[PDB]
Amino acid sequence: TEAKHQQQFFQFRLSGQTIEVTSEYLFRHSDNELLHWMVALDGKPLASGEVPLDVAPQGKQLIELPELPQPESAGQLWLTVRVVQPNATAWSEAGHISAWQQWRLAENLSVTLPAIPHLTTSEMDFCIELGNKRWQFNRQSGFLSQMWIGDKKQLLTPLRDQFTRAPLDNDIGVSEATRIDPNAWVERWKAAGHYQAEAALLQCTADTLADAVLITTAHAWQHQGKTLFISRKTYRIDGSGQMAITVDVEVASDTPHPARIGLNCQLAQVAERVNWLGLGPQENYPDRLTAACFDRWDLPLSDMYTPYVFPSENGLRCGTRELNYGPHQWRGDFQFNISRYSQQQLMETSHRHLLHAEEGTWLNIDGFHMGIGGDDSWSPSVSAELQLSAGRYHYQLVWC
Amino acid sequence: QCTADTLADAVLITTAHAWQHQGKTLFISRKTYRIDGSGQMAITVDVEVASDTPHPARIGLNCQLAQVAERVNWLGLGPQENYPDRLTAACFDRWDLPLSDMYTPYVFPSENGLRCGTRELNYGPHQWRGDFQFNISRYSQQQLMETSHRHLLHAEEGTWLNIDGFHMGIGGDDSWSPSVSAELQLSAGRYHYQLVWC
């Protein structure tokens, strides 16, 4: 679908209220094409219409939209257009979509502002309670080790930082099986101890604010006494039962740039649907997301896993502002993937038919994620602007 | 929002501001000021920029210090004025210059004297640590914009400090059309920086 979008025969430019369609057809007039347009406010549709295309080979058609809806709510307005073929051809069904494009419109920042959770401290854990909800942080590891909704545990594995991905074919960088390239990303990551780095708890404290409990932690990931990454987090549980997580990570400049900077955990719940507000229905990465569209998407959980025959990191969606799975909701500006297969099982399994579903649901929430490359598959092919080389990173997420 | 609370070893101040022009919210700034027991003030800043406003020239803090000192000492890029679009000639090192060397006397006055890539800044008894760009002078940004000739500038009462988390490129492919590349514009929508003032 990335190839279909980049290769599409109509190109679009937006000025303000006017769309400029340019045909890349050299010989035919656009005699089987209808331009659908839509405006939505964070997935919520507000207006839409249709205009027949009538553009010559290599010509242009100007399309003046009407006076757009100016919503009062906060949020980002998005314009999506799609060229649709109403009649069948020899090679396509009726209603075939041949080209599309999306733009941001006006944005309205939210200036609207939104009992007391109890902190019970023991030697092994910090336990926070608010009504039927409870959060437990382990004081030796420093991670959120468990949550309860009523009497139901929600986590099977703690919520911990993750800096690695199950390596892609472009990460492995091998065209002949007898030749291993030491400049490949997987060889650099393994030799630098990214797949074996152990965190050291540097700080784990808790305190009671006027309307919330703040947990502050710091971890250092080390391999043979070299500190690869440092992660400083604050967990802020308010009175509404929301958990605001703020993450600041430092990456050593002489280690290879990590594949990802995020969090992962295994949820106890297995649900049927994943619903979320972000880019595209299909799997998209930072190097390959032009074909995806910002909208509210809803798919079965098996649609969130891409069954590549050689298993690897898969199914990521970028540009996501909100994610719903079971009773949980995550808000922020992140990339996620969600599946029944951990990253460790993906890396250790050579064929997709040998994968088995694990007990819960593995969630990978990424602040930042490396590009996937693909100029070739036998040398490093991620551009320098798609690598995680900034040295210091920051993201924030709101659970509930 | 403006609240305060006592932690186990520090005082935390949390604020939020919205910048508006005719009911349009341009930017939102959320800050936390965390004063520990060692007398350090850790400032954390998160800013949201409206995507349909033009990208701002800078995202930072400014203030006028009462002190006027003779030297500026600092750990960052180059001795001379450098910007994100023009910093390849500068070197990371510990630099020390007179305060008049921190101002570039362009004949038509403008924003000048920025140093990028800076990890620590010393001026008088103050020290700032982080990863920022700064400029420091006796001339505010308002006086620079309102003065057509450099000889009409006069030194203000203290020292104006501009500490920038982020700063736009300066362009220069030509001077009569917009010439900053898209990677040098502040178009990310959400920004974050942190500074320690001791």
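Throughout, chain A uses Swiss-Prot numbering, with the displayed residues spanning 619-732, 737-1022 in order.
Quick check of the header: electron microscopy, 1.9 Å.
Positions of Cβ are set from backbone N, Cα and C atoms, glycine also.
Counting Cβ atoms from all protein chains shown, A:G795 (mutagenesis position) has 25 others lying within 10 Å of its own Cβ. When secondary structure is read from DSSP and collapsed to three states, A:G795 (mutagenesis position) falls in the coil class. Swiss-Prot documents A:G795 to A as a published mutagenesis change and attaches the note It forces the apoenzyme to adopt the closed rather than the open conformation. Reduces the binding affinity.
A mutagenesis experiment is reported in Swiss-Prot for this position, A:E798 to A or L, and the note states: The catalytic efficiency is not increased, when the sodium concentration increases. Every protein chain considered, the tally of other Cβ atoms within 10 Å of the Cβ of A:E798 (mutagenesis position) stands at 7.
As a published mutagenesis entry, A:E798 to D or Q appears in Swiss-Prot alongside the note: Small increase of the catalytic efficiency, when the sodium concentration increases.
There are 15 other Cβ atoms within 10 Å of the Cβ belonging to A:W1000 (mutagenesis position). For the mutagenesis experiment A:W1000 to F, G, L or T, the note given by Swiss-Prot reads: Decreases affinity for substrate.
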